[PDB]
Structures are given as C-alpha cells and as structure tokens.
Amino acid sequence: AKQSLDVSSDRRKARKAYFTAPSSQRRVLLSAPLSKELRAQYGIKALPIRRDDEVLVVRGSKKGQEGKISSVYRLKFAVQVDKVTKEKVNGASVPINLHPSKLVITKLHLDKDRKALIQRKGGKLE
Amino acid sequence: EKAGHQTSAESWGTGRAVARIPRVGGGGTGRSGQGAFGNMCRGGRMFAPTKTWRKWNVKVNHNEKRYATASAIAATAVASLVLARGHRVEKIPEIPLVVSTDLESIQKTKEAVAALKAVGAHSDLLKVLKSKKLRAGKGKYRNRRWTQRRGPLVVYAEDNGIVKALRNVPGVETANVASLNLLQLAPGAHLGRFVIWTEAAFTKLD
Amino acid sequence: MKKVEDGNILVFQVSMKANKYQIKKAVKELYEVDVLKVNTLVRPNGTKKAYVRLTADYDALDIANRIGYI
Amino acid sequence: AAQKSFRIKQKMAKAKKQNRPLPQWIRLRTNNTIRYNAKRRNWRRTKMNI
Amino acid sequence: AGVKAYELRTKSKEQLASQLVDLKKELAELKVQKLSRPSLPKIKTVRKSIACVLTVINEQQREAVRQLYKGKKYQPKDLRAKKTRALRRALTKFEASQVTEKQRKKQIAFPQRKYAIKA
Amino acid sequence: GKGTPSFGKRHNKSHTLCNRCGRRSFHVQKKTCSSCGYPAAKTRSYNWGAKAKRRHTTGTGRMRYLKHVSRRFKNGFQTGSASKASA
RNA sequence: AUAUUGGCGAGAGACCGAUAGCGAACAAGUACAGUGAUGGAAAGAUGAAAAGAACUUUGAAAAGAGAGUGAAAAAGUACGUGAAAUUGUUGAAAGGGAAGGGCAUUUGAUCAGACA
RNA sequence: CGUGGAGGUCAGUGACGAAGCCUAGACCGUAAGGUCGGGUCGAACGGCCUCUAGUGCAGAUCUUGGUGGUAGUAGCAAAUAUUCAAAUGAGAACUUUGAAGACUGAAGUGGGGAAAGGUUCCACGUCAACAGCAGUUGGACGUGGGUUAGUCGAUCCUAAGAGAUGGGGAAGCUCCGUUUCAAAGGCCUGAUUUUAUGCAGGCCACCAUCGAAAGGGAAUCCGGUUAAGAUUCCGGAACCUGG
RNA sequence: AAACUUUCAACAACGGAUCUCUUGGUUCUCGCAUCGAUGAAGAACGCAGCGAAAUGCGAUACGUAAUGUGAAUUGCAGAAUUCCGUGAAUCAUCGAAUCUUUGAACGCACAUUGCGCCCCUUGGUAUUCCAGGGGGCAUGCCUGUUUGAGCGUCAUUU
Ligand SMILES: [Mg+2]
Ligand SMILES: [Mg+2]
Ligand SMILES: [Mg+2]
Ligand SMILES: [Mg+2]
Ligand SMILES: [Mg+2]
Ligand SMILES: [Mg+2]
Ligand SMILES: [Mg+2]
Ligand SMILES: [Mg+2]
Ligand SMILES: [Mg+2]
Ligand SMILES: [Mg+2]
Ligand SMILES: [Mg+2]
Ligand SMILES: [Mg+2]
Ligand SMILES: [Mg+2]
Ligand SMILES: [Mg+2]
Ligand SMILES: [Mg+2]
Ligand SMILES: [Mg+2]
Ligand SMILES: [Mg+2]
Ligand SMILES: [Mg+2]
Ligand SMILES: [Mg+2]
Ligand SMILES: [Mg+2]
Ligand SMILES: [Mg+2]
Ligand SMILES: [Mg+2]
Ligand SMILES: [Mg+2]
Ligand SMILES: [Mg+2]
Ligand SMILES: [Mg+2]
Ligand SMILES: [Mg+2]
Ligand SMILES: [Mg+2]
Ligand SMILES: [Mg+2]
Ligand SMILES: [Mg+2]
Ligand SMILES: [Mg+2]
Ligand SMILES: [Mg+2]
Ligand SMILES: [Mg+2]
Ligand SMILES: [Mg+2]
Ligand SMILES: [Mg+2]
Ligand SMILES: [Mg+2]
Ligand SMILES: [Mg+2]
Ligand SMILES: [Mg+2]
Ligand SMILES: [Mg+2]
Ligand SMILES: [Mg+2]
Ligand SMILES: [Mg+2]
Ligand SMILES: [Mg+2]
Ligand SMILES: [Mg+2]
Ligand SMILES: [Mg+2]
Ligand SMILES: [Mg+2]
Ligand SMILES: [Mg+2]
Ligand SMILES: [Mg+2]
Ligand SMILES: [Mg+2]
Ligand SMILES: [Mg+2]
Ligand SMILES: [Mg+2]
Ligand SMILES: [Mg+2]
Ligand SMILES: [Mg+2]
Ligand SMILES: [Mg+2]
Ligand SMILES: [Mg+2]
Ligand SMILES: [Mg+2]
Ligand SMILES: [Mg+2]
Ligand SMILES: [Mg+2]
Ligand SMILES: [Mg+2]
Ligand SMILES: [Mg+2]
Ligand SMILES: [Mg+2]
Ligand SMILES: [Mg+2]
Ligand SMILES: [Mg+2]
Ligand SMILES: [Mg+2]
Ligand SMILES: [Mg+2]
Ligand SMILES: [Mg+2]
Ligand SMILES: [Mg+2]
Ligand SMILES: [Mg+2]
Ligand SMILES: [Mg+2]
Ligand SMILES: [Mg+2]
Ligand SMILES: [Mg+2]
Ligand SMILES: [Mg+2]
Ligand SMILES: [Mg+2]
Ligand SMILES: [Mg+2]
Ligand SMILES: [Mg+2]
Ligand SMILES: [Mg+2]
Ligand SMILES: [Mg+2]
Ligand SMILES: [Mg+2]
Ligand SMILES: [Mg+2]
Ligand SMILES: [Mg+2]
Ligand SMILES: [Mg+2]
Ligand SMILES: [Mg+2]
Ligand SMILES: [Mg+2]
Ligand SMILES: [Mg+2]
Ligand SMILES: [Mg+2]
Ligand SMILES: [Mg+2]
Ligand SMILES: [Mg+2]
Ligand SMILES: [Mg+2]
Ligand SMILES: [Mg+2]
Ligand SMILES: [Mg+2]
Ligand SMILES: [Mg+2]
Ligand SMILES: [Mg+2]
Ligand SMILES: [Mg+2]
Ligand SMILES: [Mg+2]
Ligand SMILES: [Mg+2]
Ligand SMILES: [Mg+2]
Ligand SMILES: [Mg+2]
Ligand SMILES: [Mg+2]
Ligand SMILES: [Mg+2]
Ligand SMILES: [Mg+2]
Ligand SMILES: [Zn+2]
C-alpha cells in the first residue's frame, strides 16, 4: 500500500507517465537484472541496460540466445542484440526488439561512471 | 452545466417539412442544421443534468448507529453466522477467539502471519489470496481493478506494532477496540466477521 | 546558368532586407569583382533574386566556378 | 489583384509553399500517424479570403 | 566537430571575431556545395558554431559592462534584475521596515513576551 | 434580379487584413477592425461572446514570455549561474 | 477565520466510455461557411512483432491466381470483433388482382425424450 | 423479468477459449425472459444477498448515421458542324499533325487591360480521383522553371471626406471641435577663426496627418531576344532630377 | 418448366451496431500567488541535411550558453571523435543570451515592407549632396535641473 501523499495509484496517470516518459527517464525504466554470477560478483540486482553490454535472453522465443546490445532503442522501449535477428523472406535481415526485463546481464560495459554507479548502490565490483 | 448548450441554434418554426427542435445555424460544415439542445439530440444536453447538490451523505441517529454496531459485535460470536459469512472458522479452538496481548507487540509481518496461523486463521488467510479476481466492471479502470474476500479482523487495545505488521497481509484488517466500525464488523451488511481479539481488547469491551 | 555564360551576370538569392547598394557592395567585397549594375526582383516564394552584371573586365563564368558551382 | 501590395504577395508566397503532398519519408516514422496532407488548398476549390 | 565555448572564452576578442569570419566563409561555401549534393548535414554544425561564437562574444562584452557598472546607482536596464513588474516596484526591505519614532519606542518598551502556563 | 444576377457585382472589399489580429475584418472605410477593435488601444471582446473569447485568450498563442514565469517564480527569481559538482 | 466555473502544482470519484464524456481522446476552435459580428464539424483500435506478402504465373495497369509470413489473413495498412436494414450466388418451397396472421390436421424436412 | 455501476459471498467461469455476434437445432417459464448445443470469435465475465441510477422504445413532420423500392428510370436535346487519313498509344468519335467543310465576321469566338483570383503562366512526367460519354488531353495529378525599370505605376499632391492635438462634454467605453477661446514653429545667412556651431538682424505665421494604381504629375525610344519576362534584359541612341 | 416475386439457411457483399479497450473528458478535494513600457496577452512571416501540419524556436531560428545525467539519436542519411569523458542525447534542468515584422506599441504614417529629423562612424574629392554601420526623437503626470514669460509683484540702482 502507498502511504505518501505524493505518489499516485491512479492508473490513467501511471500509463500517461510511462508512455510519455522522456529519454533520460527511460534509461532507468529499461533496466535488466544481472546474472546469478554477476549478482554475486557485484552484490547488486539490476542496472539500467546500456549499449555495449553482453546479455542472455531468458523469456520468449529467443530464450537461451545471447549477444551484445547494439542499440538501446529508447523510443521503442526496446533493445537490440547483434546476434538476435529475423532473416526475412527476401533474405534481408532485421533486428528483433527485446525487453531488458526479459534479459539477463552477463558481462557489463564499464566506465568510471558505471563503476561509480555500482558503488553508489553499495555494490562491490571485481 | 454548459454541455449541450454551447450553440446559438434556433428552431425553424413550422412550415418547413421538418421537426421543430432548434437547429444549429450558419452553413458549410455538416453540423449546421442539426438538432440542438434537446435530450434526444446527438450532442444535446442530457435530460435533467446531474447536479453536485444531490444528497451524498446520510444522517443516521447516533443511537441507532450504536445499536447496529452492538448487534454486529454480538454476532461475531455465534459461529454459524461467522461461517455463513464466508470465513473458514470450521476449526478454530473457540469463539470469541481471544489471543494473547503479546500480539500487539509483533513488528514483523512474517511473525504476525505465524501467530494468526497458530491461533487458527490459516484457512481464512488462504481464502483471500485464493480469491483475487479482475473485477467485472468498467470499475476495472476507475481505480478499482481487483476483487477479493475479507480476512480476519484483528482487534487490539494498544497498537505496539501489530497494525503495521499486519497491514500488508491480504484481507486482514485491524481495529482499536475504542473505535470499532460497522463497515468491518458486518461487511456488506452481512453479520458475522471473523474477529481475533487480543485479551487487552477483549476486556476493554465492557 | 545561361545568364552567366552569355551575359556576364552572376545570379544570387539575396536578403529581403537588402537594397541595390548593399547587394553591390557585398558582391564586391565578397568576390573581388566589379559590378556594372544590379537588377533585382522578388521571387514568388518570398525571396530576392539579384541579377548582378559585372563590368567587362570580368568573366562571370570564370568567377562562378571559382566560387565553386556549375 | 495583379498590381499587388507586398503584404498580399508575401501571403501568396507562404500559400504556394504550403501547397504540396506529404513528404513521404514522414510516413515511415515510429508511431507516425499522418497518412496524407489534410490541409491541401486549391485555387479552384477554395478561396483564400486574401 | 563544432567549436566548444570553454575554449572560445580563452581566446582574445580579435581572435573570436576572426574565427567568426572564418566560419562564415565556410558556411558560405557549404551552401554553394549543398545545391550540388543530395544531402549536406555538416552545414548544421558550422552554423551552430557561429551561434556559439556570437554567444561568447556577447557574453564577454556584457560582463565587461556589467562589472564597470557594478556598484553604482543607475546601470543599463538590461543588466538590471528582471524579476517581475510588480516585484520591481514594491517597497524595498528598508522602506517596508520603516517604523515611526513613536512606534520604535513602543516596540522597545513593550515587546511581545515569551511566557507559559503551568505555574 | 436581387439574387444571382446581382451577386455578380461582388468584387470590392469591405474589410481587409487587420494589422493587430490578422483576421481580414479591417473595415476599410471605417478604419477599424470588426473583431479586435484596432486601432482602439483596447481589444474588442464581449461577455455575451464566450466562444469568441476562448478563441483568442491567452494560451491560444505562443506565450513567448509568460510560459516561463512559473519556473522563474518556482526558483525564487534566481540570478547568477549554476556552479559545478562531479562524475 | 471568508470567497473563488480564472492561473500554477497536486491527490481523488458507487462519474462518461468515441452518436457518450468538454465542441475537440486525433496536425480542433482545425477543416469548412459567412463582407462582418460570428458560426463551427466529421474523424480512436492490423498484429507480440511488419514478420506490410520474396519468388512464379496471367495482365497495359489496378489487380487475380499460386507461393510466402504469422498463433490467426475467418487480422492484408479497405485492416479486432464485425449486428440490422439492404445485396449477390447456391439450395429448398409457394405463388389465377397484394402479403403477412388465428384454430386444426395431411404432407415434406428436422429433432428432444424415454425405453432397457 | 431485464440493463450500467456499488458493498458482500460462491476460495464462481475462462487463452484447454471470457465477452460479443450468428443459428425456421434443444429445454424451462402464462409472460417479461432464462438455459443448452453448434458456428464465429479473442480477454475478460457470471450466480446469490444487498446498494445505486443518466435503467428497458415502434412511433414524437423525434436526433445522428446507414440503407432501400423508385431505376439502369427522368434525363445527359439552347448557342448552324462536322469529315477523311496518318502518327502516337494496351486502348483513339474526343490527343497530335496533314487534308477538307464551316464559324466568329473587327459592336469578334481577334489583340490588351481595371476589379477579383493567386500560380491558373511555362516545361518535363503523367491518369487513381476530377472535366455528369471518353481520354493517351487539361485550368487535373507529380516534379521543376519563371515576374529584372532613375524614365511604366505606386510613392508626391489635393477632392468629397476621414482624423490626432490645447480644449469643451460624458459615470465611462468615449462624443464634440480642426484653427477652433493655445505662450502651437523653421528658413536664410551672418556672427566662429578658443570651436564647433552659441547669438546677431530680418523676415514667414502657413498651425497636423490620412484620403485617387481613371483626377493633378520631372523624365525613353526603336530594333533584337525567352519554353515562360520585357517601354524592366541585350544593342543602339535619348532625356529628367539631385550633386 | 423457367424467368420473376416472396420466405428460410450457408458462404460472399454492403454498413459499422455490439463486446472488450482508453496518454481524453467530467466532477470533488488539497497546496500555492507569479503578466506587461526591463515591451505582456495576441498577430504576421520565417527557421531543420531531406517538413506540408502539430509542437518548438527567431537571421545565434525544432535551437546558443550554463547545470545535472552518463551514451545515445533513429524514417533515411550523417558525423564520425563523443565513450575510464568538461561528455552522446528530438534527455532533464535552466540562473546566461539571441529574440525578425508587429501588437498597450512610442519620430510620422500604414489597403504603402511609404516618408522625416538628430547624433557617432565609414565610403564616394564633402559641416551642406548620396550610400553603408551603430545609436536616438510618442503622450499624460510627479520630484528635481536648466533656460524663460508676465507693470502679478518686492526691493535696488544713479
Ligand atoms: Mg520515497
Ligand atoms: Mg537504481
Ligand atoms: Mg516492447
Ligand atoms: Mg444551461
Ligand atoms: Mg420530409
Ligand atoms: Mg453531449
Ligand atoms: Mg459488460
Ligand atoms: Mg468477483
Ligand atoms: Mg474514541
Ligand atoms: Mg563570355
Ligand atoms: Mg523591381
Ligand atoms: Mg468561383
Ligand atoms: Mg465558396
Ligand atoms: Mg551541442
Ligand atoms: Mg528600475
Ligand atoms: Mg433584398
Ligand atoms: Mg451570397
Ligand atoms: Mg464600402
Ligand atoms: Mg470611430
Ligand atoms: Mg493603437
Ligand atoms: Mg477547480
Ligand atoms: Mg484524497
Ligand atoms: Mg464526441
Ligand atoms: Mg449514457
Ligand atoms: Mg462533437
Ligand atoms: Mg487515446
Ligand atoms: Mg475533413
Ligand atoms: Mg484492436
Ligand atoms: Mg476501427
Ligand atoms: Mg497497433
Ligand atoms: Mg494475391
Ligand atoms: Mg481467430
Ligand atoms: Mg481478426
Ligand atoms: Mg498489404
Ligand atoms: Mg474486420
Ligand atoms: Mg404460419
Ligand atoms: Mg400448425
Ligand atoms: Mg431485478
Ligand atoms: Mg444490473
Ligand atoms: Mg451509467
Ligand atoms: Mg465464446
Ligand atoms: Mg433469423
Ligand atoms: Mg436439452
Ligand atoms: Mg464453440
Ligand atoms: Mg488481444
Ligand atoms: Mg437489491
Ligand atoms: Mg434515459
Ligand atoms: Mg413500444
Ligand atoms: Mg427505433
Ligand atoms: Mg414508426
Ligand atoms: Mg407507443
Ligand atoms: Mg426514425
Ligand atoms: Mg438518408
Ligand atoms: Mg448504366
Ligand atoms: Mg432514357
Ligand atoms: Mg430537356
Ligand atoms: Mg466530337
Ligand atoms: Mg460568316
Ligand atoms: Mg455588326
Ligand atoms: Mg470560347
Ligand atoms: Mg494578358
Ligand atoms: Mg484566378
Ligand atoms: Mg498550360
Ligand atoms: Mg483513369
Ligand atoms: Mg476540375
Ligand atoms: Mg466523365
Ligand atoms: Mg474516366
Ligand atoms: Mg503543378
Ligand atoms: Mg510548382
Ligand atoms: Mg512618371
Ligand atoms: Mg518614393
Ligand atoms: Mg475628433
Ligand atoms: Mg496622400
Ligand atoms: Mg495618381
Ligand atoms: Mg493619374
Ligand atoms: Mg520588342
Ligand atoms: Mg529569361
Ligand atoms: Mg506575355
Ligand atoms: Mg538600355
Ligand atoms: Mg550609351
Ligand atoms: Mg545638372
Ligand atoms: Mg419439356
Ligand atoms: Mg459466412
Ligand atoms: Mg463500446
Ligand atoms: Mg489492447
Ligand atoms: Mg479524472
Ligand atoms: Mg486532497
Ligand atoms: Mg487577447
Ligand atoms: Mg518536429
Ligand atoms: Mg537529426
Ligand atoms: Mg560538466
Ligand atoms: Mg530538451
Ligand atoms: Mg540576432
Ligand atoms: Mg502610431
Ligand atoms: Mg517602416
Ligand atoms: Mg537606424
Ligand atoms: Mg517642473
Ligand atoms: Mg527660475
Ligand atoms: Zn483585428
């Protein structure tokens, strides 16, 4: 149960803020959970997905496949992996859009800033 | 109060082979010529527009209020009522079910559930939980999306943690004896709520 | 293009806010060139055309593919 | 009309520029919703009223 | 590319003017090229570069004036605080707090006392 | 002849474009605008015309300056600059 | 302490659910009418994903026929469901200046139940 | 009896198919209606106690939308008129070129303009809609190109008239007045040889401004040139105004 | 006997009801006090690599500067140096700017991109004419400065 006077349970308002969320706001909404191994490694559950990260699909038809996030397609609330695609009938190839909540992060791309994030959440890093 | 009425539309009088509701004037848009205002008109004002000064609340004599909650309390004894009301008390130790004042001091949900279970509420707790459904209404999109039954009502004399250790368990409610509310004692006006009384609360009753 | 090859005339779209003096001076300063006379018109899209005739010392064709077009 | 003021001509210019089909690439944008240009005017269907 | 301000502010006044003229020559050329070409995005960046340089020339000229007016009655209106028309009329703290000699005495002698009930 | 033969003589404007409101209700001979009142210092409007008002009130345009007053109010009409921080 | 169908920020409803709710859920005070004051609409929904039909064949083309994609084309940018009026084809029947209806049975078609 | 929402309950139904829709198949009810099967369908929904109302349609020359019979019907008949052949094209009564027959008959169906329109002009592409047959054509559709002035107009002037200002009315939006009951303004040079422009004469008291693309008015012509501009470009030869 | 008409059903039309949706509306409640001559509200016209609109912006034109974030934007193209970084972004925030022509709208006009005056400066052999660049000149009223008017009026000259 909410308890504060400044959070709204309202469904209309919630859908509205989702679908019209600004780019910066979607980076955080698009988080992926870490892998069992990465979670022990860094003592941390999840992180906003970020491009050159390495990732395992764990729901849906692509369950079990893996690769590198090639773009975080924030406009579409979706992520693309160079290694997970549709081959069309005309032989042309086309990315498939995946949701971070359906991935698992198996290798992080690290910055000063990424490390600084993991630390701010009280994690530990190899 | 202005809907249906944001036109300058006029009747056309008779002699024009056409019903005499007012009609929007002007030309060139498809709206013009059309029935206006009346309640049978697309875009008309409704019959008897609802008004905020409708009566919403209701006065009840304080003493009758009390008669009712007194009756309701009396019925939380009387197993068959409690049974009839839903409520899975077919194997609780006894009724009224009174429990140690130590309950009011539990801070932790998991301990709180443990205790309710021990004293016999396992099956009512399970009934809520087994009963979540999407509501059949349009209610479903007016902040009223799910449905579920009512669990036991835990009553205490002093909140020393219990109202907070219980607030997250589905269907379980808590009340101070000093208050005590008819909406909870007889949900939907059906006598019989399963009530678990702390001793401290059971004796404050008199 | 033809006016350039045949009439020693550079043709510019030019600011609405500018007059025959300002166009002349501008072309001169920007192009090291000498202007005989400047005709102008307002296009049917809200822009100004300047027919700029250079003096006979200059060769507008030459001077147009020095600025870099064709 | 035919010996005009700059004001009318300025307006006519804006009018000529707004007179064209949808730029077709727009049709392909994510969540695009515009089929065609619904504000297309024509000199012999609707008058400008200056 | 595109110029950065924080590098522009380390340049002399006359360097910045000169880079302005350089960019403008360049923009001029890009525009010649643009019409021999299916597409020409780089033009965008040179014209945002001009924007930047002008901003930085204006910045400097302004804080130059701002400072040689800092600390005098009367400075040009477009360096005066904006606030709001009302706020900008509006008694100053000083004027608002003006109190009569008779008031002042009364305030001194008989101020609101801190007190409490019990005994 | 009061109908269509006479509609053929309609080729002269009673109103042109109004400088202040753009509308083509600037009555030429009267030299005043039937919509916004130009060149009256004030703007035409009437309480018996709520639609017209709504067609023209503040917010139906860009609000080029007023847009920003509430942010500026919110932060107490700040002056100066933001400083700096880290990572 | 009082007011508040305006403004900015918020939390809500035994409220409406696209002919309803504000006129406007959409490039709506738009498009469009009027010399002018003013008047003022219609218009939401493929699918999880365009995977928006490669390729063959007939055709001047639009398209058709195959193929293909898809959980489904009985979802094909005419797109969820897809009523009625009204229409085409197929099948069955009746019909000497209307048709339709009531009680009853023949004839045809069709079907439940119950036997053990 | 039935409908939208509400409290309770049946730990009710459901992607192994909710709701909805179809169905001279079944069953219950005197009836309002209720139940089933089958087909279609795709995400939600119902029984019972109770609460609540924007709660039940055949009508209102009802409202909005859709749809028929009428009916392949009335009709597509004013303005004298069309024809042969080639070419192009999937396709030619209707496009293009040739031929022929005619018409308008300079009070024009010719050659230009004002108002109005606003790109319709011109070129290339080209037919889904539109041009009440057609269409390869178009004032349509797509993409482009195109309007050049010291001398042509505007701009200047004044006309009927409009309309600020000192003022006078009016609660006021504003109304009156226009030289009016006003301390209403600027030119010509001299005086400067600190110096740039203060004073020395004398005048002139005319006291706004808007209002004509037909009235008044400084000044340009011929020849050539474009797909589309031309008294505007090019060639030549002039003229006016200011300095 | 067909055709035709009429009834039923099946598949196909026509049409868009119904069911289920809902970033809209409607009503209630709580908190707050900020438009404008420092040029508001409103208008016009413009501005993107490829936009007609809506949204945004003003010749610095779907943006400049600053700050926070920490790698996108995405219809296509693009840059490529921007990824352990004074640093991506149609991001958030916003304190500094730019802000065409207008509008109470202010040199005069305005169905005109019409017509003056003043100052500084540049160019044309120029205090005087022309052209370019910058900066100015509305009205009422208040305090003050300066210059003045009137036998309205005081004193003081010889
Ligand atoms: Mg918190
Ligand atoms: Mg986090
Ligand atoms: Mg997704
Ligand atoms: Mg009313
Ligand atoms: Mg009738
Ligand atoms: Mg209504
Ligand atoms: Mg329902
Ligand atoms: Mg339920
Ligand atoms: Mg009490
Ligand atoms: Mg040559
Ligand atoms: Mg000209
Ligand atoms: Mg017409
Ligand atoms: Mg019309
Ligand atoms: Mg940048
Ligand atoms: Mg001030
Ligand atoms: Mg009459
Ligand atoms: Mg008429
Ligand atoms: Mg008139
Ligand atoms: Mg008047
Ligand atoms: Mg005015
Ligand atoms: Mg309110
Ligand atoms: Mg509340
Ligand atoms: Mg509506
Ligand atoms: Mg209703
Ligand atoms: Mg409506
Ligand atoms: Mg919506
Ligand atoms: Mg429309
Ligand atoms: Mg749908
Ligand atoms: Mg639909
Ligand atoms: Mg969709
Ligand atoms: Mg096919
Ligand atoms: Mg299906
Ligand atoms: Mg379907
Ligand atoms: Mg298709
Ligand atoms: Mg369908
Ligand atoms: Mg019968
Ligand atoms: Mg019978
Ligand atoms: Mg009932
Ligand atoms: Mg009901
Ligand atoms: Mg209702
Ligand atoms: Mg079903
Ligand atoms: Mg039937
Ligand atoms: Mg049965
Ligand atoms: Mg079935
Ligand atoms: Mg679905
Ligand atoms: Mg009831
Ligand atoms: Mg009703
Ligand atoms: Mg009835
Ligand atoms: Mg009916
Ligand atoms: Mg009837
Ligand atoms: Mg009746
Ligand atoms: Mg009817
Ligand atoms: Mg009808
Ligand atoms: Mg026919
Ligand atoms: Mg016939
Ligand atoms: Mg006839
Ligand atoms: Mg013919
Ligand atoms: Mg003849
Ligand atoms: Mg004759
Ligand atoms: Mg003719
Ligand atoms: Mg002509
Ligand atoms: Mg026209
Ligand atoms: Mg033509
Ligand atoms: Mg065709
Ligand atoms: Mg046509
Ligand atoms: Mg036709
Ligand atoms: Mg045809
Ligand atoms: Mg065209
Ligand atoms: Mg064109
Ligand atoms: Mg002349
Ligand atoms: Mg002039
Ligand atoms: Mg007057
Ligand atoms: Mg005049
Ligand atoms: Mg004249
Ligand atoms: Mg004349
Ligand atoms: Mg000639
Ligand atoms: Mg030419
Ligand atoms: Mg011609
Ligand atoms: Mg000549
Ligand atoms: Mg000569
Ligand atoms: Mg001379
Ligand atoms: Mg026979
Ligand atoms: Mg069927
Ligand atoms: Mg519905
Ligand atoms: Mg949905
Ligand atoms: Mg709401
Ligand atoms: Mg509240
Ligand atoms: Mg206004
Ligand atoms: Mg945009
Ligand atoms: Mg871009
Ligand atoms: Mg930084
Ligand atoms: Mg932003
Ligand atoms: Mg600027
Ligand atoms: Mg003025
Ligand atoms: Mg001007
Ligand atoms: Mg100036
Ligand atoms: Mg004074
Ligand atoms: Mg004095
Ligand atoms: Zn106006």
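Chain B residue numbers are taken from Swiss-Prot; in order, the displayed residues are 54-259.
Note: Cβ is positioned from N, Cα and C throughout, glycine not excepted.
The mutagenesis experiment B:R95 to E is recorded by Swiss-Prot, whose note states: Leads to a slower growth at higher temperatures but allows RPL4 assembly into the 60S subunit; when associated with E-98. Under mutagenesis, Swiss-Prot gives B:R98 to E with this note: Leads to a slower growth at higher temperatures but allows RPL4 assembly into the 60S subunit; when associated with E-95.
Every protein chain considered, the tally of other Cβ atoms within 10 Å of the Cβ of B:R98 (mutagenesis position) stands at 17. According to its DSSP assignment, B:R95 (mutagenesis position) is coil. B:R95 (mutagenesis position) is surrounded by 7 other CB atoms, counting those within 10 A of its CB over all protein chains shown.
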